[PDB]
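Quick notes on the structure that follows.
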Amino acid sequence: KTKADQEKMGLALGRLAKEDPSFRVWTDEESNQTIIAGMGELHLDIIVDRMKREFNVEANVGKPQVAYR
Amino acid sequence: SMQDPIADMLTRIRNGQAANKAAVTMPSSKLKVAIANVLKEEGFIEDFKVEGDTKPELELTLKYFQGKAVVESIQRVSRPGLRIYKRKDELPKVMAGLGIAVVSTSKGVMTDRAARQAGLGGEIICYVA
Amino acid sequence: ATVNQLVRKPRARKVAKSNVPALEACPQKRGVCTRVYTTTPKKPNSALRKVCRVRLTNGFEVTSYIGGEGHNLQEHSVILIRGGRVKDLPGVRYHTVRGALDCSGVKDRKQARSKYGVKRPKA
Amino acid sequence: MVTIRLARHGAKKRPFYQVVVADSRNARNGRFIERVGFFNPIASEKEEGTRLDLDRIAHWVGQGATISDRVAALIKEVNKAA
Amino acid sequence: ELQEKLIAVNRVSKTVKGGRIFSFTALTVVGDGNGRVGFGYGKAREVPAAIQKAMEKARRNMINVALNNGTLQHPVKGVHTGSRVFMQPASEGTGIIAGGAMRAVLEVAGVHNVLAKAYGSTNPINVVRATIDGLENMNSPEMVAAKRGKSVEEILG
Amino acid sequence: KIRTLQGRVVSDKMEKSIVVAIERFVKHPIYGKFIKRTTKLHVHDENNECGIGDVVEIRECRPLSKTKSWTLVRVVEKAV
Amino acid sequence: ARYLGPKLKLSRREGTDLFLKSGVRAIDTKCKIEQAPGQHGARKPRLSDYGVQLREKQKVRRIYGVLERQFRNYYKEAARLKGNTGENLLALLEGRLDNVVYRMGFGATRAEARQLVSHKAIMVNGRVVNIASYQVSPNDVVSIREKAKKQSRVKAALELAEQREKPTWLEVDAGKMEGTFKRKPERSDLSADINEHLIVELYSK
RNA sequence: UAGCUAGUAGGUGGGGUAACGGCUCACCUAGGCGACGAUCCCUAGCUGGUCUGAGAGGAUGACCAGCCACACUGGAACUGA
RNA sequence: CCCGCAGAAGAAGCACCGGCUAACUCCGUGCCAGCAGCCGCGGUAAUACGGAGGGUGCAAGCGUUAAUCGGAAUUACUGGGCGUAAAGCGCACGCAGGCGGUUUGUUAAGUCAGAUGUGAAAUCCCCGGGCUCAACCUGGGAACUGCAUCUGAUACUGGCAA
């Protein structure tokens, strides 16, 4: 929702980076944003909800970015 | 109107040396003739007369050695607004043991060295430097 | 003078104010950095100096100077602030410390890199 | 119950003690009544390792003090004939 | 061996109908090192010519101050037009603790002791005047015995 | 002897009690000028004896009241 | 934190030789001396009073390689004691171990001397000491460890230092290196080209 | 920040108190504090000392040690030396 | 802590270089890009800007910022001023308060001298001792310049009497 939570965004998802093997984090090479892997919709439906009700980061999921050379 | 008579005394000598008067006069009192007695033994005056019966007029015969007067500079420390008392070990050495300091102990008024050699101190009255 | 007047009303200690009220005796302060722009210094020397308008942690919106050249600053960036007069700029009293948070290091500067936060080149 | 105990001073691994008369409730290195002597356990070869104030320790006996363990042992180590 | 020492050299101006013409003032202090010191102040349009003209004035204006044994004889004041130098005769102070234009005049004077402090304005011209006239009036124990007391040891202490 | 003061009687509009004032010519800490530093003490005494304006020897004792903890020894210098 | 740089460059910044690279070539000549500390050291400055205080402070520093933090401690120590601070500063500095190693001739340069001291090959007074800033206390003695003795550094130090002036307040055994140090170092027993009031004036402020 | 206080200033007597006292009530007296700054507002734990300073002072009260206060916030009492 | 093994082998940076302040040239750049504690540099030959080379300082640290005192005798007790530089109320009367001519007697409050108790330890300072040195731990002393009490001295200041 703001950039004041971006330090917690890398931290709380970094807190989630230690936990799951099949869950990676990337940072956008084109648009300065965080890219999040997973297994499916439901797997990442709950991880946003895992981050909100434990770490107060109300994450908002959108489609990343295209390169467009 | 004449709060400090002692400050009058030293300033009468101070201006007397500046104006090169041969002798400076003033009215006498008990303390007046005692302070002039200390300068008499020290050799800042030649001598004094204390003439009078009702208004005793202390005259002080001044002193010169060259065209420069004897008394270089003479101060006042125990002025009636900032009365200052010092102990025996805290007596001052005016002009670093060269000049003298009039100080009043309980056994009379004397120099700083005579009082320190007596083992007691008192009211430092003025700096004869 | 006249000592009994100093008894009745003593010596007023001439306390001074420090020129940097970022925070009450503090080395560095974290700010949010809104409104980055450029302004013009006064008459004896002219340029277009870079200035950020930062709201500090404890409220207290102030300005700060952007040292070096080529900063990747924007509308919102958590940065760090250290005090210092930028005399040629009127009313700018702080310096953003490059080597800190979202205000990154200067594009290669081999001389005096303790300020501007450039690392030592590899060898 | 005033006692005669040891208070530890010095640095890490190189201790030092000064045997002190204190109120037993209080802390080790804290509030004490009177220091009476000292003791060095790593007293390198100089004759001064302990200078116990024997007469006041003998005086505090009459006042009802409880001489502690090593303090009594140091009196047995530094005898009453030397 | 007479220890000439330049103190401060600075430019001046006159501003006549044409341009403004600059000149050069020179401040030097000479003293052999045994109680005879003197200052000089001359100006010309060329810096080697400036300190040369100030050297002639400093040489013909020596002053005997008499300096009892490496230190001063008693604490002195030397106030002169804003300059407000104070000197306390540090008995074996071992070093001349003084700034510019107080050390320099006292280095060639003959003392290795006494610390000094210049209060007020520290303008080099008026402060060199301030140290010298202070040393002009510093009386000797033989001097005060000749005008007071007459017993040299008891007047010493 | 024992600790006893001199004082001066000030407020005697009450019964079996007195507020005395004792003068202290202390030296000022920083300016060296002697100041007439006053000190007022609620002092207990016996049955109503004196009036205002008289120096009164007074010594420390038990806290007889909330504030009165001194006792009047004797009254000196009766005046108008 | 020792010096670890090109050596005689400090001597060309000081003009004269401070005997820093004595060694085998006991003639200095291959140094391009005194007028080339750098690309623009072929000239002369007006050299202000602050500089002449500092350059004199640098010379007494560079003979013994004392860093400023360590150097300032001596000024705090010299002014603490009695006597003259100009005399006390050099006196406590003469008591450094490598200074007495050099004065007894166990080392031809201080860098060569300290390499012996730091590698604990010297049994001063009955105890081997590896810290060169050890005060060699008055009326004492200093020996060298026999089990690391005479490995061609000691003999060359024995050769050259016996050509150089033969110091005064101490005795060298000269056969098997048994140094004895006797008295207090006096101001008259010095190199004497150094000044002293240049230093204690700079350290007042 | 010019007046302030009404168990408030003191007496007497009962009770209370480990012990003293408006400590707590009864009745009486009409007083007590205040320009050497009372009352009020803001800030602060105090000291030995630390730092600096030539000294006098200025700033400060971390660590170590003495003291005081608090123990989630507010109030009360028990037990027991 | 000691004894032996292998090998210069495994271990040097950060700031500044116009004046203040120790230490300079060249190239790029042209009031731009930027530097800066202060004064101030840059308008096409910049020792001040950035990059090299050179040189200086300090050192396992070195600078930047913040902080306090210093310098600041720019709160001046020691130790400042007030005609024009900031500052005599527009002037006057006067209570509190501050200070107070001269002489004797008296008191000893202030004052000064001596003694006593205490001024906790540590810390700080001096002559010593122990860790290889040092920081550091540590022995005695000095010190804690104070405060309170007691016994005296009677000049000076105060209180009282004339």
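Residues displayed in chain E correspond, in order, to Swiss-Prot positions 10-166.
Cβ coordinates are placed from backbone N, Cα and C, and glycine is handled just like the others.
What Swiss-Prot lists as domain 'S5 DRBM' is E:11-74. Record note (Swiss-Prot) on the natural variant E:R20 to L: In strain: SPCR9; spectinomycin resistant. Not a ram mutation. Here the residue is the original one, while Swiss-Prot reports the natural variant E:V21 to E with the comment In strain: SPCR7; spectinomycin resistant. Not a ram mutation. According to Swiss-Prot, the naturally occurring change E:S22 to P is described as follows: In strain: SPCR13 and SPCR15; spectinomycin resistant. Not a ram mutation. One entry in Swiss-Prot concerns the natural variant E:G104 to R. Its note says: In strain: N-660; suppresses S12 streptomycin dependence. What Swiss-Prot says about the natural variant E:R112 to G is this: In strain: NEA-314; neamycin resistant. Among the sequence features in Swiss-Prot, the natural variant E:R112 to L is noted as follows: In strain: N-421 and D-1023; suppresses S12 streptomycin-dependence. Record note (Swiss-Prot), natural variant E:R112 to S: In strain: NEA-319; neamycin resistant. The unchanged residue is displayed. Under its natural variant annotations, Swiss-Prot gives E:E151 to S the following note: In strain: B.
Neighbour counts were taken as the number of other C-beta atoms within 10 angstroms of each residue's C-beta; across the variant positions E:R20, E:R112, the minimum falls on E:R20. Among the variant positions E:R20, E:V21, E:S22, E:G104, E:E151, the ones whose Cβ sits under 8 Å from a Cβ of chain G are, in sequence order, E:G104. In terms of C-alpha distance, the listed variant positions E:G104, E:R112, E:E151 place E:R112 closest to E:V21 (variant position). Secondary structure at E:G104 (variant position), taken from DSSP and collapsed to helix, strand or coil, is coil.
Listed in sequence order, E:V161 are the same-chain residues six or more apart from E:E151 (variant position) with CB atoms under 8 A from its CB.
For E:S22 (variant position), the same-chain residues lying six or more positions away in sequence with a CB closer than 8 A to its CB are E:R29, E:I30, E:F31, E:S32.
Here the CA atom of E:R112 (variant position) lies 23 Å from the CA atom of E:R20 (variant position). A separation of roughly 10 Å, to the nearest angstrom, links the Cα atoms of E:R112 (variant position) and E:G104 (variant position). Across the domain 'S5 DRBM' (E:11-74), DSSP helix (H, G, I), strand (E, B) and coil residues number 13 helix, 30 strand, 21 coil.
When the variant positions E:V21, E:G104 are scored by other C-beta atoms within 10 Å, E:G104 scores highest. According to DSSP, E:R112 (variant position) is assigned to a helical segment.
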